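I have placed the structure first, in the form of structure tokens, so that the comments after it can refer back to it.
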Amino acid sequence: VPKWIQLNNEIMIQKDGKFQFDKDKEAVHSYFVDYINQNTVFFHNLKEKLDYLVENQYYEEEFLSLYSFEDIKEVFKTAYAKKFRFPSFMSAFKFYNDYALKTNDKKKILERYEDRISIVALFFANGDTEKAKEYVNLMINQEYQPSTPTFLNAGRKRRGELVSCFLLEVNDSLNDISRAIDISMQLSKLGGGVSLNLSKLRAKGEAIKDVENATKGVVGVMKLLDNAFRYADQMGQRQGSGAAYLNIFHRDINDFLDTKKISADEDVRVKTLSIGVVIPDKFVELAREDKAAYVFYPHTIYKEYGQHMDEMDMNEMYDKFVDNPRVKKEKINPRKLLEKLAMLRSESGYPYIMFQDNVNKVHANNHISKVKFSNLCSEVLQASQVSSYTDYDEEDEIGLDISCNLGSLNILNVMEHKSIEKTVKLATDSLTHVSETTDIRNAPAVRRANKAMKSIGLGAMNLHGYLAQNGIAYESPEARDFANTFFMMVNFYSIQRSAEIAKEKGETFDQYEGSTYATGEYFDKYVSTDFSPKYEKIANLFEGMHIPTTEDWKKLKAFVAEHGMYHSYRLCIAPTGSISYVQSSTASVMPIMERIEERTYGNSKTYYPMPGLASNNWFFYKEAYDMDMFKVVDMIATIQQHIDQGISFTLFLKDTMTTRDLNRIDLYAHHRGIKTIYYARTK
Amino acid sequence: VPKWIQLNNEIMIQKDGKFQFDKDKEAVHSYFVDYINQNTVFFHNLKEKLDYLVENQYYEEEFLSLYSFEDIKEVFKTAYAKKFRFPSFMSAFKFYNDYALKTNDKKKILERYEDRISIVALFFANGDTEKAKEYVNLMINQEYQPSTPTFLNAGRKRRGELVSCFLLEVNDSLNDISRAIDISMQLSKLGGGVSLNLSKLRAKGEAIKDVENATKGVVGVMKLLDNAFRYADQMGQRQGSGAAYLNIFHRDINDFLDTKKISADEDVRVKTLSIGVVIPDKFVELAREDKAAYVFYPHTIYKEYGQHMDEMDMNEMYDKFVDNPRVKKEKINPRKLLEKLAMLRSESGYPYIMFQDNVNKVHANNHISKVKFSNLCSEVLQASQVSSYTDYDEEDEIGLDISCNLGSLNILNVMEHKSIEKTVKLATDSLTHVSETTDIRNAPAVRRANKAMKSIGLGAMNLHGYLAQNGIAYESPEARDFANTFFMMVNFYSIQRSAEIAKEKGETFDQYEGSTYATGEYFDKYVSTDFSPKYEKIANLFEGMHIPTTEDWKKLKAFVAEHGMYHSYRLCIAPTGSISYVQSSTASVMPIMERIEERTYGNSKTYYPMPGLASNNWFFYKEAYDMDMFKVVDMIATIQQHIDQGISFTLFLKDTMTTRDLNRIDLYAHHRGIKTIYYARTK
Amino acid sequence: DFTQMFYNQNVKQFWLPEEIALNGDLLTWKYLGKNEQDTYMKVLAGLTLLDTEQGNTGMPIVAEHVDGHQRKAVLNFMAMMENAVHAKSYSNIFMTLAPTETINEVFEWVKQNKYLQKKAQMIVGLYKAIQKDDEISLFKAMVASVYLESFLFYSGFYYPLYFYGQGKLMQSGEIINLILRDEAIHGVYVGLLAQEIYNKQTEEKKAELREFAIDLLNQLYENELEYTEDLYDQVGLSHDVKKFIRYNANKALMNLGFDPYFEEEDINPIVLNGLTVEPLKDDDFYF
Amino acid sequence: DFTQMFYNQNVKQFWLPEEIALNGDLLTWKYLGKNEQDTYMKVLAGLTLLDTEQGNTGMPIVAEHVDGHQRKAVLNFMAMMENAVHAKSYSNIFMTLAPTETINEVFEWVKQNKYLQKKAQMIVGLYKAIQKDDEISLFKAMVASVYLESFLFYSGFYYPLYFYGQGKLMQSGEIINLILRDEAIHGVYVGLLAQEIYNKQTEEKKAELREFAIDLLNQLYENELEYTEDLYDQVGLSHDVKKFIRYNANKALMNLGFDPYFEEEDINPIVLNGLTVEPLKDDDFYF
Ligand SMILES: Nc1ncnc2c1ncn2[C@@H]1O[C@H](COP(=O)(O)OP(=O)(O)OP(=O)(O)O)[C@@H](O)[C@H]1O
Ligand SMILES: Cc1cn([C@H]2C[C@H](O)[C@@H](COP(=O)(O)OP(=O)(O)OP(=O)(O)O)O2)c(=O)[nH]c1=O
Ligand SMILES: Cc1cn([C@H]2C[C@H](O)[C@@H](COP(=O)(O)OP(=O)(O)OP(=O)(O)O)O2)c(=O)[nH]c1=O
Ligand SMILES: [Mg+2]
Ligand SMILES: [Mg+2]
Ligand SMILES: [Mn+2]
Ligand SMILES: [Mn+2]
Ligand SMILES: [Mn+2]
Ligand SMILES: [Mn+2]
């Protein structure tokens, strides 16, 4: 048992009736002094270290060559000038076991935290030494955290793709299904999560070439995708992860959900494929009135109307489909389907729930397409256009496949530094650079959509940590007030940076003219409503920072109308799973799951108290399972009104909650504007 | 119970201690008069029938448009003038249940045997009325039977491909694996069986982009392919069938073989994928000497030498691989592997055995490539070149896949009509037409190889039937003498027809100049040896038929040298299972499994005596399980010396036989020049 | 060839009533109509009464007359499941859904019911007619047992499976599904023991035993049709229940190694949703 | 007053030999002398025979004659344990430790051993003498069953316990302890049923029943002495085992409500060391 592990395990040894939280600083100090300083490869100077790293195929020389060595040395000195110290053992452990560069034999540490941050900043700056120093200050202050792919792989020759979220539209044809399998394997090989929309595939029992009862439905394609994701396991260290989304009005919806039942037969079970369901307002209306609903065979609709079922407005087309004899449909119980969804989410946490009308009533790019499905983390909500993959020697009709590179603001550190605007703009610039440097060679629609849309995802983390470290209950009205003001400011400054980038580069995203940004319909609520804090306590937290007013939003609206917007999508709140430890921040905007996180690494167990946890703020670090999920829904809906994409929203349920409680939580989320529901976690 | 079925069941009711074989003629007559005539649609004339079939999307109008209706009427009269009568109930039942065209509801019969024969002949003639009449005479006389795909689909609008056997080379890359899955699905969608060569895939535990132990091996690709074949199961009318071949020296050979163990875990077990093993003479030599053998990692060999392991001569490169430190290899026990193969074949009948050196010591196109694997039926042995499928927007290096369209000579009918030359030449013409009219637009290598090599497979059936009806024991030396003479004549006339086609079209197959036909090495044994019957009884069977001599073979050799050859491959004896009932013949060249076949169709059991079975020839209709497999191997080796491709060779084993007996049979077949062993059937 | 394999499958399927909490069924039970509640109660009592005969007589009597230690052990295990597990499970379902007085009345009614009694006494009659060292009488009883396990229970199982497939009475439906899974294997096993006896007989005796089995099936089937209408007409399900009876009759026949009697029919989708190595010797390489 | 608690205890004690991995005994077995291995095999074979008959015959026949569905459920469960669990566990032990020929030989040895045949003849004879509705014949068989459960097994149990207590053959010993734990409750339960019948009798009849019980015990005891000497003389333990069987004879008598018959003796201390879903309502869609 190592000394640092012994010190960390002393956290739970209560002394004087209170946890010994100070043992974590001792634990991290001992961890460093006894493992990291010993196992760190020694270089005489930065020049020798950089030459060794570049020569040994560690660092790409393309990005480093853009700077004179004096500039690189200055950036590295800027990174080390802060004297950054990890405040807890878990943060340093996570960094030096997951992200710190290690020799090919994985026995020595080539990168410190400062070295990794400096390399990422140099990669971001793209030759701008002052920009690189600004990025170094942003990341060393831990105001902005690049996503795990960008942070880990940036500047590395062996690096994989800096983007990790991929959404693919699958067309209803064998060629398209084969291409989807190939692209899913190609993207998983790169380590990115791949989400597929199966709503266009015809249901089981549909005809292929005037041959009836030939189609196998979406479950056969799901088995193919599950096998493909299992094969492309990314060395096996992280098993291949894929998500399949199906509209609730698809015929195969019941079979689609049955793949996640434990009682399901093994020939139907899909082990490695997450499933999400897209629920239009029509289904909720049908269940509310207890009316009998119908699930439609997609190919009959496509033949009758020449357009896909999921390409149409179900709230306008459901009655026409029901009344159309040429459309094939079978009756279902919408309330029975909702209960089945709740039961499945309780048993396995699946499927993800996407409220299509909640997403598309605020979607700015409905002209390009409506948001038909989400990603593997349930927070990516963008317009997609399906591709037409034809026969060999036939030209393909490449559509738009969704992808975004992620970054997270550290709310606590952004508020402590009073640098919301600067942090947001620098994060937007870094995300734009990552997007511009991405080129996927086996996903034509992904690459085309990356070039055309320039979609980025700027999330946030440490909301609960910041609130608890400030004497604010997560469920309290003041917490929602702060979230409203902060995320309104984030949206304002991200829109301002996008417009400024469009002005500087002279280009907007493809089909920007038809977006709600161009027509000004996006800014209606911001020019009509004031989002300043309504509580004095919350308003004081923003002291020293300028909170945009309706006049500021009017000016920004005029500026956007003049110059346009560079990004079709800017904000999405991803889970931010493992990089939160490095930042010593709570995960995303969700409430903390546990006050002290007990985990076993190797054969020694480690304890991770929530950042800033102490006796004074112990009660404010309320666990999610003890929280009223209605208040969590209220907070997420408050945040979501300023996020153009979705928010990964996990439901934390007690074992005593029935399926009716889960159904009520989902119905309240739909009522409150929640776009997606990620997971049903039960204590 | 149907009256005809009751009449047929009277076959087994012994009268005077003898089977009532005459009851089958009554059974077939009753079947016709009571079901076929009743359920046969009525048309006033042939013109009306043709119009109804064309307009109702039953026939392809293009091929029928090449004839004036007078010529079509003449062809149909030629087919009908024969007054062909099915000799048994099973023949007519099989035809009218599998191949006879039925209305879209499968309620009425639109085609009789004469109608199908006439349509096939008109499709073959490609606008030649005299040629169409010749084809009608050939088929109605039942001297030639086109393969089930051609016979069923020729001249039909809603038809699958006329070629049903495809062989795919798979390159060691993710792009190639995904393309292989896509091509397999596309080809199974067409109803054809797909065989894939997995010997170029690196073994489990190999590096993927300088990261070690990243490869899943051939078993992961096998799971992918098995799911792909299960998905593309021909609209459920016929489960997708595929075969995977692995060289015995591949490291994954034991894992590859374990996929067929009953005790195998469902994760590794492959259910719908047939497996064959390619055994070079080196492995047999190692097992014979009991020396420790090595299985190699293909990617290490490729990196060390720049070529694939299966692209190199194992008999020469085995010692170099063993002595090369940069080539990774695993020690194995060759005799233990042989015994494992024997036990696996006894338990499940797998794997197929391909003796690589037996195939290639007589292979005429080794300059194009060695034969590396076989098809799903183990009778296709052609040179293939692997394709290089690159990233999207890059140019693919299209290689050569394998596909041949099959037809079978009815040995009994050909010998009775003394029409070996005419039947062989007409069958060659029809197979050439089928190959020319075939175009797969989703398998670039298959299409390119079909256009370049012009490979056809001309098989034979009713060998045991013809011999038994002539008082010759299948295992007798006289039977082998007849097979030698007959198949020598078949090869002679197929070569002559190929040369005549090359002269008429002024074009040979791609890379013919490097073949053994061009250099004359092919004809060495034919110009130096005589194949006329050595028994007076067999020599009498050929009375009225000219048996080519050494002078004839020298003249043919000179003719080929002057004009070349149109077909790279001409002859392959496929199992020919379903259409054997229609032809009233024993399947392929194999001995009969049972004198009377008991089948269940619905709740009615049907009895099928072996064609021509009677009291006086009961002893000559010896069942295969009672024969000496060494004598069957001798027969197949006698036949195989005149077949350029392989012979689908099934082993019929008694339950008392140990794995040692199966191994001895395999070793004798390898000694006797057998190329492939299809199935190990146990009684 | 089969007893150790069935031993394994039987013991690995072991379960206890206490494992399924029943109280949550009251949340759907309260929403059923009177006819639905009445049919359910009557069906449940029917299953209970028949299963008691199987536990007290059917399985123990067969275990007594069958020779073989391993067969007796498997049969003992099956008898245990009837008496210790199934009987307690049916009682638990009843006590959860109805008050004591209602349970007593339903059992009084079903005990007097003509169609339930006809089949119960027909089966019991064949068990009582087994004679020591007479394999023909044993076979006839085994046929009766297979018909109960694989056929007669299914007019009853239909309803709980119908609810279970709709999301109603899920806890008791889970219990019924476990019971049904046991009866399926019981029917298959006893079927194999009957085929063993059948295969020891002459051709004339075989034809006579086939006639017995078909005649018995016919009598039971005609009574099942009446039983079915009596219970299910009030909830409009009889047509579909009849298809389910015939489908299960065919399974029972196949368990006895006989051909199906009835044409193949599709089943209600809601109910479906509820439902010799030897080594080479160095000379084999030379010829 | 007791069946329900015995039902619960029996079902909560349910186990299978496969739960215990036996390959750990391989070395301590290998290390025993030939005499020790011989006695051990034979001892377990004698136990196997007793459980075979207790499962096939004794428990099912008593179940048949005892009134009440719950009493029958307990007795049926106990019967299953005898032949489906206990008797089979011995084969698991044999198959691990011994080659097939030694296993074949020991089963041949049970068939020809005169003491084992005599004790089976006596016990099974009494089981098969039970007459329907004749409580006295039933009592006599229950006495025989208690003597099998609580007395006769113990000449066999001694040796696995003797090894377990020395830290030898501990996996096999774990199986045996589970078997012993079951037999102890089986002997108590059957004892209570026997006492029920005894308590119905006149004083004169009771006096005769005590005579029957004591005469039977003495007859079984005298045979068990010879059996014990035959098995244990070669390992030097006969006198020690004899003390153990007398100790357990007293426990059997006590299970029958009778006074101890043998005087107390010191037992080898080694052997002593060896011992939910709810529907959505309309109001759920409004907030
Ligand atoms: N919690 C920590 N987080 C990150 N690095 C640390 C931490 N503790 C120690 N280190 C690294 O280990 C070095 C030695 O730590 P230590 O506390 O002994 O330093 P010091 O000599 O007191 O002065 P200084 O704190 O300025 O380094 C530190 O300089 C820093 O490089
Ligand atoms: C070929 C094939 C397709 N499918 C499914 C997958 C596709 O979504 C769907 C359409 O197949 P397609 O490849 O589009 O077939 P098609 O276009 O030639 O026929 P059609 O125009 O009538 O659609 O059928 C199967 O389920 N099994 C199969 O074998
Ligand atoms: C991507 C991937 C490949 N493989 C196997 C299948 C291929 O035959 C083999 C090579 O993959 P490739 O697609 O050729 O990968 P690569 O070309 O980038 O790497 P290299 O330079 O080493 O060739 O690796 C897996 O088993 N799992 C995977 O996830
Ligand atoms: Mg299509
Ligand atoms: Mg490669
Ligand atoms: Mn039961
Ligand atoms: Mn039962
Ligand atoms: Mn016992
Ligand atoms: Mn007992």
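We number chain B the way Swiss-Prot does; in order, the residues shown are 6-688.
Header lists the method as electron microscopy, 3.4 Å.
Even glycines carry a Cβ here, placed using N, Cα and C.
The following features are taken from Swiss-Prot:
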ACT_SITE  B:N380  active site, proton acceptor
ACT_SITE  B:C382  active site, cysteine radical intermediate
ACT_SITE  B:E384  active site, proton acceptor
BINDING   B:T153, B:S169, B:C170, B:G198, B:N380, B:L381, B:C382, B:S383, B:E384, B:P580, B:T581, B:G582, B:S583, B:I584  substrate binding site
MUTAGEN   B:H255 to Y  In ts-A 73; temperature-sensitive lethal mutation
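Shown here: features listed in Swiss-Prot, placed on the structure.
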residue : record                       : contacts (Cβ under 8 Å, 6+ apart)
B:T153  : substrate binding site       : B:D103, B:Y104, B:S169, B:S583, B:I584
B:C170  : substrate binding site       : B:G197, B:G198, B:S200, B:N380, B:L381, B:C382, B:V385, B:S408, B:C409, B:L411, B:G462, B:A579
B:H255  : mutagenesis position         : B:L203, B:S204, B:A208, B:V223, B:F261, B:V300, B:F301, B:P303, B:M314
B:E384  : active site, proton acceptor : B:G462, B:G464, B:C577, B:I578, B:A579, B:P580, B:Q650, B:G651, B:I652, B:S653, B:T681, B:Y683
B:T581  : substrate binding site       : B:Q150, B:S152, B:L411, B:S413, B:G464, B:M466, B:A592, B:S593
Margin query: Between all pairs in B:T153, B:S169, B:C170, B:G198, B:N380, B:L381, B:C382, B:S383, B:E384, B:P580, B:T581, B:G582, B:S583, B:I584 (listed as substrate binders), what's the biggest Cα distance, rounded to the nearest Å?
Written below: 19
Next item on the list: Within 10 Å of each Cβ, count the other Cβ atoms and name the one among the recorded positions B:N380, B:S583 with the highest count.
Entry: B:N380
Next item on the list: Around the Cβ of the residue listed as 'active site, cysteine radical intermediate', how many other Cβ atoms lie within 10 Å? Please give the count over every shown protein chain.
Entry: 27
Item checked: For B:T581 (substrate binding site): DSSP state (helix, strand, coil) -> coil
Check: Quick one: what's DSSP say for B:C170 (substrate binding site), helix, strand or coil?
Finding: strand
